[PDB]
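Structure first, commentary second.
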Amino acid sequence: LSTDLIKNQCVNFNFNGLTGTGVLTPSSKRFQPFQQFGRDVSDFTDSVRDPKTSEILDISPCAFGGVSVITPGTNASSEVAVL
Amino acid sequence: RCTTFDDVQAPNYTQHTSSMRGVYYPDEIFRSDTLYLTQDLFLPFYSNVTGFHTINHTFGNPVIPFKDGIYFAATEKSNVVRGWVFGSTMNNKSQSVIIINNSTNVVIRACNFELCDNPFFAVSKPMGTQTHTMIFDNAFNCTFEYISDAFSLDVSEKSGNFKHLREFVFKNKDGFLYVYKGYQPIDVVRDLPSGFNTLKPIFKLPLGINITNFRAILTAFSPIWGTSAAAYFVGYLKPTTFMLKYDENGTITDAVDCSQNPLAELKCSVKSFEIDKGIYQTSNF
Ligand SMILES: *[C@@H]1O[C@H](CO)[C@@H](O[C@@H]2O[C@H](CO)[C@@H](O[C@@H]3O[C@H](CO)[C@@H](O)[C@H](O)[C@@H]3O)[C@H](O)[C@H]2NC(C)=O)[C@H](O)[C@H]1NC(C)=O
Ligand SMILES: *[C@@H]1O[C@H](CO)[C@@H](O)[C@H](O)[C@H]1NC(C)=O
Ligand SMILES: *[C@@H]1O[C@H](CO)[C@@H](O)[C@H](O)[C@H]1NC(C)=O
């Protein structure tokens, strides 16, 4: 079943019906005995409870953003730095 | 063994108020520090609550319609309300499910029961234990069976205040029967008081049967029959819009109807419990 634990790496998890990708990490949210998973102020399933160990974990987004290139110009140099 | 009673008073249909009860956890999903709209079956605030009182010569449990899903409350000190039959025809012609507490187990059983017209437990009033299980005469084509853990329940008749307030909601959707539970301690004589308690889901039972009516299974206290003071309260649900309030500990702390007045419906739109002065726009007429 490969019910392992990979913390702090972007993986593509699949719980008991809970699919998706992201970086996994331990949570500290106050559940109930009948909670299974929680959601944020948005409509994303944020936190998760282990079907195997009943551990409260929260799910973070993997990685994204924009790229901006920094140049001093062509007639002087050619090296650049990123952001 | 089907035993009907001799001198039962006709039912009261005495109406009471629904003030702020009927709150349940709608799902299994955690939220916190938030407000949240729902469109689901609910008891509206401050509504007609039919109180069926079991008093000295009054044994009220007729055939009661489930029509849309029901709200139930039980004002208890001696555990008179112990079970229910759910179904449509309330005979052995259609499948009936019976969920009882027989003072040993929570027993769930769905068969074609030959319904006794008067379901009750008989309890010896000077002895203090259950004597009879006069529920059903026959049972066949049993679809579902459940018997819970063995536990010792308080059966004998008590005196004084109603101490125990058990609130139940039953909800047929997608072939299930959603079963809701909640309890608070009380102390009152009659007339189910105001309060605010979120009910908790306990069972989502794949029955798949036509349930239109029901009848509670009460407990006769006998020195054939005799009764003691107990009351149970009839509530229908209606598809409403409420808004919940989650704290930092994920507790439902406040609820608000969007339908009782233009005031609270505005509070559903503005999404705060407090609004200062001014004029605000809501939907069309
Ligand atoms: C959410 O729930 C938790 C737990 O129910 C609340 O935290 C609790 O806060 C109380 C008082 O603020 C703490 O009680 C204190 O305990 C110490 C040590 O026993 C005692 O000396 C004090 O006199 C007082 O009784 C309690 O320990 C604490 N529990 C935990 C687990 O933190 C919390 O306040 C709740 N938050 C909200 C927003 O409802
Ligand atoms: C390079 O171009 C900049 C303007 O983009 C100018 O100010 C600078 O004098 C130029 N340098 C040379 C060596 O042409
Ligand atoms: C039902 O409730 C309404 C208030 O919504 C009240 O005016 C009416 O008298 C109640 N009916 C009975 C039979 O008590």
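Chain B uses Swiss-Prot numbers throughout; the residues present, in order, are 18-240, 244-305.
The way this entry was determined, per its header, is electron microscopy, 4.4 Å.
Each Cβ is built from the backbone N, Cα and C atoms, and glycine gets one as well.
Swiss-Prot has this to say about the protein:
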- B:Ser49 to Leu: In strain: Isolate GZ50 (VARIANT)
- B:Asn118 to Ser: In strain: Isolate Shanghai LY (VARIANT)
- B:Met144 to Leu: In strain: Isolate BJ03 (VARIANT)
- B:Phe193 to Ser: In strain: Isolate Shanghai LY (VARIANT)
- B:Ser239 to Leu: In strain: Isolate GD01 and Isolate SZ3 (VARIANT)
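Overlay of Swiss-Prot feature records on the structure.
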residue	record	DSSP (3 states)
B:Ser49	variant position	coil
B:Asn118	variant position	strand
B:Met144	variant position	coil
B:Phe193	variant position	strand
B:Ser239	variant position	strand
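The two recorded residues B:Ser49 (variant position) and B:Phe193 (variant position) have their Cα atoms spaced 28 Å from each other. Proximity to chain A, taken as a Cβ less than 8 Å from one of its Cβ atoms, holds for B:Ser49 among the variant positions B:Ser49, B:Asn118, B:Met144, B:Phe193, B:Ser239. For B:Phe193 (variant position), the spatially nearest entry among the variant positions B:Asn118, B:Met144, B:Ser239 is B:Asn118, judged by CA separation. Taking CA atoms as the reference points, B:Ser239 (variant position) and B:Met144 (variant position) are 10 Å apart. Across the fold, the C-alpha of B:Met144 (variant position) and the C-alpha of B:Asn118 (variant position) stand 20 Å from each other. In sequence order, B:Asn96, B:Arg99, B:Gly100, B:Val124, B:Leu170 are the residues near B:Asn118 (variant position), counting only same-chain partners six or more apart with C-beta under 8 A.
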